[PDB]
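Reading through the structure tokens given below for one structure.
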Amino acid sequence: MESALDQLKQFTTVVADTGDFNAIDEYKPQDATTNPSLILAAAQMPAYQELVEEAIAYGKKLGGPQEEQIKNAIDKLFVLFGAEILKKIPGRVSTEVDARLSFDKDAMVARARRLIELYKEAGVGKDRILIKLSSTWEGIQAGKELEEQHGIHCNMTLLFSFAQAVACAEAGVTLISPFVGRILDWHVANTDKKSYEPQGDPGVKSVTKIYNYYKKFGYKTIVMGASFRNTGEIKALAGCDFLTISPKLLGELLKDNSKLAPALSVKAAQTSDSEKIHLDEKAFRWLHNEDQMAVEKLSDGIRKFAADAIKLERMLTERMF
Amino acid sequence: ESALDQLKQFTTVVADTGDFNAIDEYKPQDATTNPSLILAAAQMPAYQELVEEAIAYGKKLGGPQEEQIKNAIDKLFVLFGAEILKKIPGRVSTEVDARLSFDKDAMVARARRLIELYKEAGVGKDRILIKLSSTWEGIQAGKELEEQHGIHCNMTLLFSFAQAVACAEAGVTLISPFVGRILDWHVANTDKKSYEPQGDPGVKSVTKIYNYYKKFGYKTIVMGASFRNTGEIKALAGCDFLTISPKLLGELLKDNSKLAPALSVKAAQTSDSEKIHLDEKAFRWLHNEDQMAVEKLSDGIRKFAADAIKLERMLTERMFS
Ligand SMILES: O=S([O-])[O-]
Ligand SMILES: O=S([O-])[O-]
């Protein structure tokens, strides 16, 4: 008698969505993911103050104006959590670039390369890292550049529209994190339907559509559903390549013993009604704009993560100067 | 003396409509049309002669249906524009298909085609303002049209300060910052459902833009557009131009309350702000910081595209079996 979590692993690679690395091992995941918000929350926990202190000391030691010291400390902090996480898992860890760079391709490429150098400085090879980038047109092209010119593997996040998914596939990025929960959020707030059956959940439908397109046309980019509101959405996506889940929902799955069966499959994808398209910049911007939810959620997701960066740098600034 | 006549002493009045048979009633200087107003006008019995002419025009040019329908809709836009000019002493704004909002080159070309059609109808480009969505691409399209072809543009769907700055640096002839749709967003997204004139978020937006423009000496004409009540309009007295619907113009004519200008070049000199420059990436970032603007620009584009599609359908149904 296996838990829903153990069954899910038979059809999908499980990933833990958190910076709270002490809570990861209980769920024995393959990979783990962090983001500006998760790092901010973890950096505020007593259990991880030594990391914050080490980040602060690193920035101070290198010296320079506040801007320089803060950049060194916050990037070092992101890397320290990443390194501790890698010690708890056999796979990769995702680390996100400051969201304030989302519309600056060259800055994201540089920041991504910088994070990789810091990991190396910490004794971690790039093969165990996934750099997360906002899926704006600039972010996707940054990903294509990182992959093709530097062998730096990326995780394209805040992916809501089909246009973003297509752009990422064409970019040849290592992995994508199409959101589920925030899509449900939008529909509940912007439509008369406040509740859905698992397979009818708009976020579930989005990942399903993206998964089928990718598998049908043979794109190698890994599909990892992300952001969940309930276990129903997660179960409805079993069969998906990867799924990153919060410790809370992972706990629910570990306690649940009902039977699970995959809803997604490569074979079912090959017979789907997907139609291959190609998007240059202007085609992408138009198609993305046709998806109101995606426009608003990508935009808000960027503002929120930037706010988490600002808040984290403030917390550091008040302890460094 | 009516509020309308008082307003004219501080601001140049513009009529927002395609219903030219009565567009000289409030003696406006300029006139503005958009995909929605043309669609509405084209369905009016009084203007069927123009529609039939547009239809006959597209057919004579030949080519596939898609080409005849395009030449017909463009001919129609120009036909209305030409009729409006016979009734007013100023300019008339004609908008480019919103479906081209992210295609700089296509907007430039379509604008040149419209100017060519006007020339055929015996209208010089001096009587014309080509309306373009204020996306980065639309703004650069306006810049190219002004500098390379001497074609004057009216940048519309302008919601954020970032768009305003971008238009100013592009040196476009005129901008149409919105007021009413900004109120709409705040009413729907905040707890405050009513605002006194100077507190109206749409009024504040145009005020910020006007003061910035006049303070730093930009020549771009500021024309407040989109109004929900006369309170917003009066609160912007002093603005270079104001385009108002025939309905609200009637209300101003019937209103006999005393009006005082709220905006002036002199006062703008002491307004609080620093001059900034925006390259593409800086623009995209600053624009994204304005949630209301991101959402309204995006939706405004979808809405006008929907109007173009509905107008094309109406024509195809009358041009082909
Ligand atoms: O990413 S949170 O919205 O699930
Ligand atoms: O443009 S209409 O929403 O005032």
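Using Swiss-Prot numbers, chain A covers 11-331, in order.
Header entry for method reads X-ray crystallography, 2.0 Å.
Heads up, the Cβ atoms here are built off N, Cα and C, so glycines get one too.
The active site, schiff-base intermediate with substrate annotation in Swiss-Prot covers A:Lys142. The Cβ of A:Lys142 (active site, schiff-base intermediate with substrate) lies under 8 Å from the Cβ of A:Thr43, A:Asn45, A:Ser104, A:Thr105, A:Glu106, A:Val107, A:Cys164, A:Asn165, A:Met166, A:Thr167, A:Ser187, each on the same chain and at least six residues away in sequence.
Mapped onto three states, the DSSP output places A:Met11 (mutagenesis position) in coil. Swiss-Prot lists A:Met11 to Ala among its mutagenesis entries, and the accompanying note reads: Leads to expression of isoform 1 only.
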A:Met11 (mutagenesis position): tally of other CB atoms within 10 A of its CB: 5
